[PDB]
2 protein chains.
Amino acid sequence: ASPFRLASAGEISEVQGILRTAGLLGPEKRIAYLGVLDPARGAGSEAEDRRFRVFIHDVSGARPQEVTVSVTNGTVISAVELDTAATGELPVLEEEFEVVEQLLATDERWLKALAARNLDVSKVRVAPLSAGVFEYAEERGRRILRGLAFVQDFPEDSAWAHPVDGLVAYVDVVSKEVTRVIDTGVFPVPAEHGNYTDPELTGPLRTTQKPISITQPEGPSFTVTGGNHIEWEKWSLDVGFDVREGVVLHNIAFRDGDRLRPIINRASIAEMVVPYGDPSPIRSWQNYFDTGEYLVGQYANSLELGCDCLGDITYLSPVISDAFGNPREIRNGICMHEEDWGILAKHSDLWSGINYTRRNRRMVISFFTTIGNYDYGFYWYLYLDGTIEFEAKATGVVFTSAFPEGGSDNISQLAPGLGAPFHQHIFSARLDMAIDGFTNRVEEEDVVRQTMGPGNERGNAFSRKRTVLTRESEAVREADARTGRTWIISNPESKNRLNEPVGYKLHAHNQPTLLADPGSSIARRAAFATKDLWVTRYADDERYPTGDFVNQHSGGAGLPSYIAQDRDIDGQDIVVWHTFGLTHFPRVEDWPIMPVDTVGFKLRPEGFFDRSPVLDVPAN
Amino acid sequence: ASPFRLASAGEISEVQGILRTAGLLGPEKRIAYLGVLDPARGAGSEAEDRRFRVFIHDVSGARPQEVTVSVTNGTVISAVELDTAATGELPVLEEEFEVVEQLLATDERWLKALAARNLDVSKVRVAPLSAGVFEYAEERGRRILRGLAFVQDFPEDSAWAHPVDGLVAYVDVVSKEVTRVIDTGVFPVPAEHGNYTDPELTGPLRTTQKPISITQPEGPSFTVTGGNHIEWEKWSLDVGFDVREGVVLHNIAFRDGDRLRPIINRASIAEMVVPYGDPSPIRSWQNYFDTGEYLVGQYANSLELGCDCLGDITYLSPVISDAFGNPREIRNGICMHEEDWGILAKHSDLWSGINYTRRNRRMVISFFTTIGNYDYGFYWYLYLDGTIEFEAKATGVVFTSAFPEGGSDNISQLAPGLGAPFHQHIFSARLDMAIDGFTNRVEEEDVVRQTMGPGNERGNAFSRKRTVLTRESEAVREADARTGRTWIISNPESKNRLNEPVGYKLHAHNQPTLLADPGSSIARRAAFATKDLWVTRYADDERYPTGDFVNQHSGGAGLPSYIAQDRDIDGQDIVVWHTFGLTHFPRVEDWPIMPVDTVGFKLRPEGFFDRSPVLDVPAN
Ligand SMILES: [Cu+2]
Ligand SMILES: [Cu+2]
Ligand code: NA
Ligand code: NA
């Protein structure tokens, strides 16, 4: 009876029934988002109220609605009509993707663009991409996708190898109208295929790899109770799943002796942005928020044993809603397992003669999603020593273009005539902090260099300083790798045995943040991505760094709007938002399918425990 | 018959015989360093000449010698008398460590310091530490160690828990004389033990961990021929071992179709420095160069199956010389194995219907060393996709002090009365580069932000720039994480199929470098550690970033002296020296034995291959 259990097929059917009976889910309506709501602060109210938030699209052009329902009481709690021209459009629907290609195939401007290139329309695939917000007045209040074309020589062909450059179209997906077709000129379509299963490209497959067998003969050391509650090596947490954010971790806590100590109340990747750096009018609008606009949870892969997840794997199969309110199961959508992680601690002491070695281990919780050409893996790691780590793994096929004759400063060439525009993949981690409870504060810690002089006559001394972040208006921080800058989240009211406040230290990778001009559209809409660290005061409605409705919103929503409230965050219920990203200058080695690259962050205890928390690990 | 084979016990015995017969190894002589020399450039001279370099100490005070011998011809090639007051002392001898405690136990100044603290001399251990170079005129030309005292309550007790602060002694280890005893005042000796095998500290050991079994039923995918030549998944290299540097990788090369392509000629950690940031006169001299002064290879641990190395492990057992020229085997000193490394590449394509997943793997080559309280793991990783990675793992027991009453800006408190001075652990990787051969160059690559304007009207564009390093005088580079700074090593005369020079990209962690004042002793002696990247022109005698004789050398040797030659490095045989380090502000969780922390770097192909080099990996 945990309030944090996964939504069941029955609850989603119940939500469908409640909405139908209320007159809110007739034949012209579509569910664009459905997800359970987290309990409010202070769950002392006995018996849970399972509430679901629903975004309802209307395929006849009527205004969409935000609806909250309670499946425990079978009632609609609230239903709000939305002004999308003010507060943004709903997330893209899956059935709207398939529509961009079909319309264009009968538009005469599109057909004459293809004829001039001697391209057969039956072979042209259209990548349907989110539109953004630029200088096209007629788009405001309309639901628009943009399309870029790729040639597929046969049904099994990798279309990404054959971009049709100089051509882009804009499609109104509700009225089914092609608003614009832009043809800036013909480019040669690159002719080499990129088919990575074709023996003529791969050569003979290696025979030199022998199997690695990872087994757990007595089963794994973690237990799962209540469907989704995990206990492993003093850690306790619940694994949630949201169709928008994907895997969500709740109630991360650590058993320190006879007391359960909270660390993180809720952890998620709350937004994702992929901005492209090609100034060509064909692609200069190209940005998408995979989480906010497409919902990355709903594109999770079924993960196959021995291929995606190797070892003794426990699977969760989350349930989401389709566009009509029917439950859909993502089978084997979440993998969890533990894996060996080398040496934990080691010392051979000459004075005592004692030799000491212990192994480390980590709990892995992961899923994979696929949007178009991209494939992203989200990995959460819990370690024996109290460390929590997140890792994003980026792979798939690079988004391609023609490579211009005479070169480009914003595209790299992967093959004769084939380019790959420069871009970033930038993530926002939302960490609802609860270090030993909810009274928390954040300090910025910088290394401090000291000058040679009195009290330091040999010039060897160095130190550090910590600056407390007391209000939101001062809580927008940038990285500084040169001074070893880190951030500590502590509880000023909970002290270790040395009478110092307990804490956790956030270690960033210090990769570049959003590179676009600060006056650009994408800088306004992805404002969170311009700084490495934000801290806000907790509020139930402040869930996403870009706002609730990111699709075609003009910008400034989310974090810059939260921060302007200038709320007290010194010993308060606070939320940490960490931006981190990969800047991708594609390489020849990324073609025709890229090897994984990674980015992330981690948190390590800093005076949280009264000594090493792994003294009780045995030798084996 | 490889010139890069490991030294055998027979070769070391032969070196002993040659030196004895030549009158160079009488009863008053000690071998302070012995190691094989790398072949000279252009090994077209048929039949190898195995040459060994020897440092010979004289325990009667006579001048030491550098000797080169050829075991193939049984001759002394050269013997040079050394002026240690000019060019530095020989590395510390193991038998000199045990001497600091024994002398002090009968010195009356030491005995009265202990009496005033009510300490029993039979219980006081003395950590014998390298001396450095400061303002003590009488030390020049003498072989000196400094000692700090710790109390050991019983033979099995961890002495590090009981530092005796305010007390330090200086010992001439050749004449067996105590030069100085400094007593700045009594501090309470901390009384809590730090015994991490004591059940009263550990509590009952966990019973919740179930075994992880990693087996290879058909054996491993790598082969070892000639004792130390490795082939694994298109990689070819030789694993050398040097008593000073530890594991050395030679001839790293990759089989690209029907041709062996070199990448790195020699890879090593060529120096290590651990500077302390406590201004107290008791510790303000405390710096050591574990590689240059102590020789980290000779303190390698025997690694135990299932504890230090888990899986299907192949061991190498290197042979080194003891102080009299007798061979000594470090049994199981080097572990090599392959391990699973998650997803390599993955794409689920909707247009083609093809689902693709492949696993990654890495070859691991590692050893561990123990110097005093410190334990360091050196890990080299080779990945399927061409990536080479190094990782240092730092653990052991922190070096301790008293914690002052009223606090400290340079020490953290770990336990009541117990402090741990701030310090760094800084490494120097020496990468003798050979990207597709020996004509190489280095470029610095910075991300370039573009302003919104004509040719970028939407303000989304960004790019990069590469600056070629043409002479050594411009090849001393600093990190810049904010602009994503990286360095590419390329071969201007070897182009990929796109007619671009082949290359490898060095990705640094961008941690802080040496923090000491630029006018300090340690900044002069560890000058390499003040900058992230150096490039020199290759030369056979330029092996270490600090020089050949680091013990008690006054500074400026090594890299700053190499660089001043201002040699041509644009398309030349070049060497890359990368500084990287951990800045350690000890935490309560580091006590009483610390969990591993890590730092390192990696190199990834950048247009080296004509496409992804892992297209031929099978599915399993
Ligand atoms: Cu990318
Ligand atoms: Cu340390
Ligand atoms: Na909070
Ligand atoms: Na070289």
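We number chain A the way Swiss-Prot does; in order, the residues shown are 9-628.
Cβ coordinates are placed from backbone N, Cα and C, and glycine is handled just like the others.
Annotation source Swiss-Prot lists substrate binding site at A:296-307, A:379-384, citing similarity to another entry. DSSP assigns A:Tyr382 (mutagenesis position) to a strand. Sequence-distant contacts of A:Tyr382 (mutagenesis position), defined by Cβ-Cβ distance under 8 angstroms and a gap of at least six in the same chain, are A:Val282, A:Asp298, A:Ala402, A:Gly404, A:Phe407.
According to Swiss-Prot, the active site, proton acceptor annotation covers A:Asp298. Reduced to three states, the DSSP call for A:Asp298 (active site, proton acceptor) is helix.
In Swiss-Prot, a mutagenesis experiment is listed as A:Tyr382 to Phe, annotated with the note Loss of activity.
Here Swiss-Prot flags A:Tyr382 as active site, schiff-base intermediate with substrate.
Sequence-distant contacts of A:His433 (Cu cation binding site), defined as residues of its own chain at least six apart whose C-beta falls under 8 angstroms from its C-beta, comprise A:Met280, A:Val282, A:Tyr384, A:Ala400, A:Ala402, A:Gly589, A:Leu590, A:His592, A:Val607. DSSP assigns A:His433 (Cu cation binding site) to a strand. The Cu cation binding site annotation in Swiss-Prot covers A:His431, A:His433, A:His592 and is backed by experimental evidence.
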Task = Please check each of the binding-site residues A:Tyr296, A:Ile379, A:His592 and report the ones with a CB atom less than 6 Å from an atom of ligand 1, ordered along the sequence.
result = A:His592
Key: Other residues, Cβ within 8 Å of A:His431, A:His433, A:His592 Cβ centroid (Cu cation site)   = A:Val282, A:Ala402, A:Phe430, A:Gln432, A:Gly589, A:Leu590, A:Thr591
Message = Below 8 Å Cβ to Cβ and six or more residues apart, same chain only. Which residues does that give for A:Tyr296 (substrate binding site)?
response = A:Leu137, A:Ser138, A:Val281, A:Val282, A:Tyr302, A:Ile379
Request  = Please report how many Å separate the Cα atom of A:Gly305 (substrate binding site) from that of A:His431 (Cu cation binding site), as a whole number.
outcome  = 23
Message = Let me make sure I understand the structure: which of the binding-site residues listed (A:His431, A:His592) has the fewest other Cβ atoms within 10 A of its Cβ?
response = A:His592
